[PDB]
Structures are given as structure tokens and as C-alpha cells.
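Encoded as C-alpha cells, the structure appears first; notes follow it.
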Amino acid sequence: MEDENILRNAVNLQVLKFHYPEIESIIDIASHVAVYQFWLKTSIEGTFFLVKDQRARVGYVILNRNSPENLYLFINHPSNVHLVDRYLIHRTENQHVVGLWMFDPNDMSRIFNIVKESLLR
Amino acid sequence: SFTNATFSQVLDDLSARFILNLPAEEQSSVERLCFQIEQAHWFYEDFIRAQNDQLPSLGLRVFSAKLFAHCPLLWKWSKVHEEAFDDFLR
Ligand SMILES: [Pb+2]
């Protein structure tokens, strides 16, 4: 019964590449995620796509529902991502932190696993 | 990006951004699907048309008709029958 899943992945990936041509594949998806900063809510909210790019860099795109402004960020090291309270916390080098709020708390641990397994060597 | 994008590429975007990837809990629901189509319609009229002036301004019924004709699997992915959707919006 995998046809509809193959097609959905193909439509999703075609749209992603339309915005970001270097995107190579979708690793997984979380239906509804909001982005936070300090913790203050940003304008960015929508579907979260964990993606691999041309150079094998792991990252994610949120296709924003609030405006055409999307978010695309890389996860450079699996250690960059922690579960703290209700946020999936994503840290870049010198204390640059983004907080991901997953509607559905199941996706926190789920996406955390996927990110670590994507960056596993 | 939406500049120079075809009507077809716009409908693809809107499907993936609003319709295709609903959580299991929001599937099998006519009113939720309608809400998402409505949200997609606003995004289209408000953001997409401001970027590409050649795109047609559409009412809700005609917009929905074009999103669903563009991809009949939208019914399958949201787990809603077209019959039920039509009876809801009459
Ligand atoms: Pb409603």
C-alpha cells in the first residue's frame, strides 16, 4: 500500500526543490512545528521537513503558513540538538539557539532520534 | 520564487504547505480540510498574487475546484471523500 506515500514524498520534494534547488531528499516530516527564539514566538510556523542536500548536509525546512518567508537551517553536529522541556532546542556554534515547538509532543523524541541517526557515523 | 512560477507550481506549493501533510488526528475531517483549503486560498490571494500579477483572482469554490482537479490524491491523503466535502459546502 506504498504508492500514495511514494507520490506524496515526490510532490513534497518537488516543492522543496522549487524553493531550494540543492535539496536532494526528504529524511522525514513533522506536521506542525513553530519556531521560537529567546522564549518568544517568531512568525514562522508550518510543516517541518528534515532534508538532505547535495553535499550530504542534514538540515530542515519549515514551509511557512503565516507568510511566504520560510526557514531553512542546517544541523551541523548531532550534539547541536537537545530536548529541553517542551522545546527541541537547536544550537549553532556560539550560542545561536532556535527552539522548535512540536504540536504533538510525540514528534520531539521522534525527530530527535531521526536527526541523530541521520548524522551517525 | 513565486514570481515566474506557473499556476501548476503554485498549486503544488499550496498542497504541500497546507493539505498534504496533515497529522493523523486531523485526517478524516471535512471541516479541517475545508479550513486548510481556506488558509491556502488566503495565502494565494494575499501573498502569491502580490508576487505574480498574471495569476487569476479566484473565489473559494473555484479555487477548491482547481486544487482538487490538479490532484485527486488530496482526498486520499486527507482521508476525506469528495461527496462529503461537497455536502458540507453545498
Ligand atoms: Pb473549523
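Numbers in chain B come straight from Swiss-Prot, and the residues shown are 2-91, in order.
Cβ coordinates are placed from backbone N, Cα and C, and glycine is handled just like the others.
According to Swiss-Prot, the protein has these features:
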- B:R18 to A: Abolishes interaction with dcp1 (MUTAGEN)
- B:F19 to A: Decreases interaction with dcp1 (MUTAGEN)
- B:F44 to A: Decreases interaction with dcp1 (MUTAGEN)
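Positions of Swiss-Prot features highlighted on the structure.
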residue	record	CB count, 10 Å
B:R18	mutagenesis position	23
B:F19	mutagenesis position	25
B:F44	mutagenesis position	21
Distance from B:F44 (mutagenesis position) back to B:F19 (mutagenesis position), taken between C-alpha atoms, in Å: 10
C-alpha spacing of B:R18 (mutagenesis position) relative to B:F44 (mutagenesis position), in angstrom: 10
In three-state DSSP terms, the structure that B:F19 (mutagenesis position) belongs to: helix
